[PDB]
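Asker: Structure incoming, see below.
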Amino acid sequence: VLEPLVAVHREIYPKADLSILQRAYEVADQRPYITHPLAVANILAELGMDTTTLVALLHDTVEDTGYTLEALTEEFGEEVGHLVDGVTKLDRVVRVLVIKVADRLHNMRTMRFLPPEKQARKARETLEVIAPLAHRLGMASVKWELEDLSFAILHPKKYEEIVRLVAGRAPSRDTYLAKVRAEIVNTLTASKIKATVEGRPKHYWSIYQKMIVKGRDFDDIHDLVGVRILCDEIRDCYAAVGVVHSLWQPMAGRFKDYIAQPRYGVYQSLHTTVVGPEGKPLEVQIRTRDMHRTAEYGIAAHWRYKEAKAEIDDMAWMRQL
Amino acid sequence: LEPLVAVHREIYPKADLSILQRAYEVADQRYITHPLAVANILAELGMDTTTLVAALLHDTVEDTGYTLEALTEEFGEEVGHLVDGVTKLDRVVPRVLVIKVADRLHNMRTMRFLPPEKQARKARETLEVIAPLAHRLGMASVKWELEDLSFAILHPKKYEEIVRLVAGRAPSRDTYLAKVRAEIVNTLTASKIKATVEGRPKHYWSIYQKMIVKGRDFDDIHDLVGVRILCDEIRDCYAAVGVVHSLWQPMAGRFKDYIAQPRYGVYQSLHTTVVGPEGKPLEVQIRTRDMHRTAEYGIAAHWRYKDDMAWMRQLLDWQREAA
Ligand SMILES: [Mg+2]
Ligand SMILES: [Mg+2]
């Protein structure tokens, strides 16, 4: 339990002063279960935040236990002091910023008990102010999941409608992709380009809004047919566009190169749509492994923040207020 | 002469240099530049030393009292077969074949003898059979040249009109290409792809046929703005298609991938057309340095699809000539 989470940290960076994170958990353990801090500490370690953030395991202690921040800060430091306080100060809104999104992500995933007010409203709150905030942090895996869960609880029969509507044409649609995957992989293996060719992991809240704007009677067969390519270096990402276009005719005005032009900072992705093997618009999304690391899980959110409707914490409060 | 050896030698460190010294020496003793001048343009293609020797003593027998029986004994059977085989190929209205194309290409380059009937006829002959024969093997650099010289002589005022029309909009047209070359090169240097970005070399016989099939009123501004990207390895050729598409929007049809699907023998090359940089289509032609070598100086094609192989192909060739 403790070993795997620390192991998931160590592979990233051979770091010094391991005796703080042992101290962190030990003191927390002594201070239905105590796993939430460590469970969080793992999904933060999976993102790859600082060992101080990992320590800062001790975030829920001051509200639940008798001991206080003045005692806490002395044991570990001033940084842990500011963090645990900063994360505690954040409340429901009609380092510190990333720690919170993890805390909530887990709580959303684990809803064993469904007492009333917390349940429906947490979903509502997450969608309203946590999904976009997560999106500002540039981590797609955090947001995407947070939404789907939230969407299920808020609109159950609408979720049901989608997942049922998804399930109907699944066998025909899944086969169609399996051909494309083969057809695309063959030629790049002849071309000698090292690349992974996964299918796009799909999301129901996306499908919900995508349907809403299009209206009822929208096309189901091709909307759910998305594919991704992954490459080692920028050269190879541009090479993929080569092989794709060789196999199928591209569509005008739907082509992008975010590697060439970054929006909201470094997205580092190429998006193209082509007319398909059965005349289907198929959305391809080429990007590197290093760029994937950024796109889905890890970012610091330095610049190009924009309001709508640490310095980030006062920024965030302004955003909710 | 001395420099002929230098262009040949750096291709392949080879033994028995004495034969090519013997070749020129015995030829010199037997205007004597035509053999060696040919022997150079063959060496530029990169033919076998035996081919270099033969092409050095191929025309001797007709101009010189010495015969093939004496000639073959000095240099063996191979040079016997070559020098004879090429002589047998006469005027019509694989090593042997390549030597002949080099000869006609040289004689076409230098035409101080305008008086002979060949000036127009020899040109007529090359366009009818030698241009397709050169092209069939896979050699374009030879073909490209052969045509422009032949076509210039055959139709003087038509040629004049094409070069004139070309010259008119040249400054406006060359400026686009300078901007396109810059915009392309900036982004591939950011992408960190090693790639040369030359402009396409234009041909007037092509413009003649293109405008004939498309009629008099045709867009001269975008007809030939062609770019030619060049990269080391197959991977990088696909990477070029990337940078091009990043900058401009590609046409649905007119796309090809000859590396993936080589027409007849291997002509591996990526042809793509894109519009909207200037609101006009531009033809991009990506291929490897190796691929480029191959295309420009194709040694030969196994078969055109339209010794004994040489004679019968020659026979179809000669029928095309009669045509
Ligand atoms: Mg908590
Ligand atoms: Mg001769």
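Chain A is numbered as in Swiss-Prot; the shown residues are, in order, 11-41, 52-76, 78-115, 137-351, 363-374.
Backbone N, Cα and C define each Cβ position, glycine as well.
Pasting the relevant annotations from Swiss-Prot:
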type     : residues                   : note
BINDING  : A:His56, A:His80, A:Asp145 : Mn(2+) binding site
MUTAGEN  : A:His80 to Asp             : Loss of hydrolytic activity
MUTAGEN  : A:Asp81 to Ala             : Loss of hydrolytic activity
ACT_SITE : A:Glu84                    : active site, nucleophile, for hydrolase activity
ACT_SITE : A:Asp85                    : active site, nucleophile, for hydrolase activity
MUTAGEN  : A:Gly241 to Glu            : Loss of ppGpp synthase activity
BINDING  : A:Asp265                   : Mg(2+) binding site
MUTAGEN  : A:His344 to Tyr            : Loss of ppGpp synthase activity
Asker: So which other residues, same chain and not among A:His56, A:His80, A:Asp145, have a Cβ within 8 Å of the centroid of the Cβ atoms at the Mn(2+) site?
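Answerer: Going along the sequence, the neighbours come out as A:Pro57, A:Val60, A:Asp81, A:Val108, A:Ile141, A:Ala144, A:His148.
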Asker: Between A:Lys351 and A:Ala363 there are 11 residues with no coordinates; how far apart are their CA atoms in Å?
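Answerer: With 11 residues absent from the model, the flanking Cα atoms are 24 Å apart.
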Asker: Rounded to the nearest whole Å, what distance do the 21 unmodelled residues have to cover between the Cα atoms of A:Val115 and A:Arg137?
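Answerer: It comes out to 22 Å between the two Cα positions.
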Asker: So how many other Cβ atoms are close to the residue listed as 'Mg(2+) binding site', meaning within 10 Å of its Cβ?
Answerer: 18
Asker: Which recorded positions from the set A:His80, A:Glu84, A:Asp85, A:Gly241, A:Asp265, A:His344 have a C-beta atom lying less than 6 Å away from ligand 1?
Answerer: none
Asker: Can you tell which of the mutagenesis positions (A:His80, A:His344) has the fewest other C-beta atoms within 10 angstroms of its C-beta?
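Answerer: Candidates: the mutagenesis positions A:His80, A:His344. Fewest Cβ atoms within 10 Å: A:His344.
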Asker: Of the recorded positions A:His56, A:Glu84, A:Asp85, A:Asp145, which sits closest to A:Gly241 (mutagenesis position) by Cα distance?
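Answerer: It is A:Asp145, whose Cα lies nearest.
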Asker: Using DSSP with the three-state reduction, classify A:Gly241 (mutagenesis position) as helix, strand or coil.
Answerer: strand
Asker: Return one of helix, strand or coil for A:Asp265 (Mg(2+) binding site), based on DSSP.
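Answerer: Reduced to three states, the DSSP call for A:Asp265 (Mg(2+) binding site) is helix.
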Asker: Write down the Cα-Cα distance for A:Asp265 (Mg(2+) binding site) and A:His56 (Mn(2+) binding site), rounded and given in Å.
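Answerer: Between the Cα atoms of A:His56 (Mn(2+) binding site) and A:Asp265 (Mg(2+) binding site), the distance comes to 38 Å.
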